[PDB]
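Q: Once you've had a glance at the structure underneath, I'll fire off some questions.
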Amino acid sequence: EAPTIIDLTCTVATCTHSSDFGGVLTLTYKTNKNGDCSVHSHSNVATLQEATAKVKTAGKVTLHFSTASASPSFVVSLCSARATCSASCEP
């Protein structure tokens, strides 16, 4: 069974709105165990690089994304948990 993800929160560390993955985000959470989680975002505004993350009990996952918006906000799932990622980017 998948890790149970609690207190999922997102922080966008750096954001450049470009054609490459100019975005880096950190998901913080609590979990019961190490395991694999799918990560998803269904957004007209950002695209995740990753499909899956190796969740650890240390409680942080780093993901990358691309956006054509200077003000992206997008919901990311980690296993069953969902959190909003939001940022003001730069060109």
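Residue numbering for chain A follows Swiss-Prot, covering 1107-1197 in order.
Cβ atoms are placed via backbone N, Cα and C, with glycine included.
Annotation of the published mutagenesis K1160 to A in Swiss-Prot: Complete loss of interaction with host receptor VLDLR; the original residue is retained in the structure shown. Quoting Swiss-Prot on the mutagenesis of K1162 to A: Complete loss of interaction with host receptor VLDLR. Among the natural variants that Swiss-Prot reports, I1112 to T is described with the note: In strain: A7 and MTV. Looking at Swiss-Prot, the entry for natural variant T1134 to K says: In strain: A7. Among the natural variants in Swiss-Prot is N1138 to D, noted as: In strain: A7, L10 and MTV. In Swiss-Prot, the entry for natural variant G1165 to R states: In strain: MTV. The structure shown retains the original residue. As a natural variant entry, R1188 to K appears in Swiss-Prot alongside the note: In strain: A7 and MTV.
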Q: For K1162 (mutagenesis position), what residues in its own chain, 6 or more apart in sequence, show a Cβ-Cβ distance under 8 Å?
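A: Long-range Cβ contacts: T1137, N1140.
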Q: Measuring CA to CA, name the entry from the variant positions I1112, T1134, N1138, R1188 that ends up nearest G1165 (variant position).
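A: Closest by Cα distance to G1165 (variant position) among the variant positions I1112, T1134, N1138, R1188: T1134.
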Q: Mind checking which of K1160, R1188 has the fewest other CB atoms within 10 A of its CB? They're the recorded positions.
A: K1160
Q: State the three-class DSSP label for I1112 (variant position), counting H, G and I as helix, E and B as strand, and everything else as coil.
A: strand
Q: Quick one: Cα separation, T1134 (variant position) versus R1188 (variant position), in Å?
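A: Cα to Cα, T1134 (variant position) and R1188 (variant position) are separated by 11 Å.
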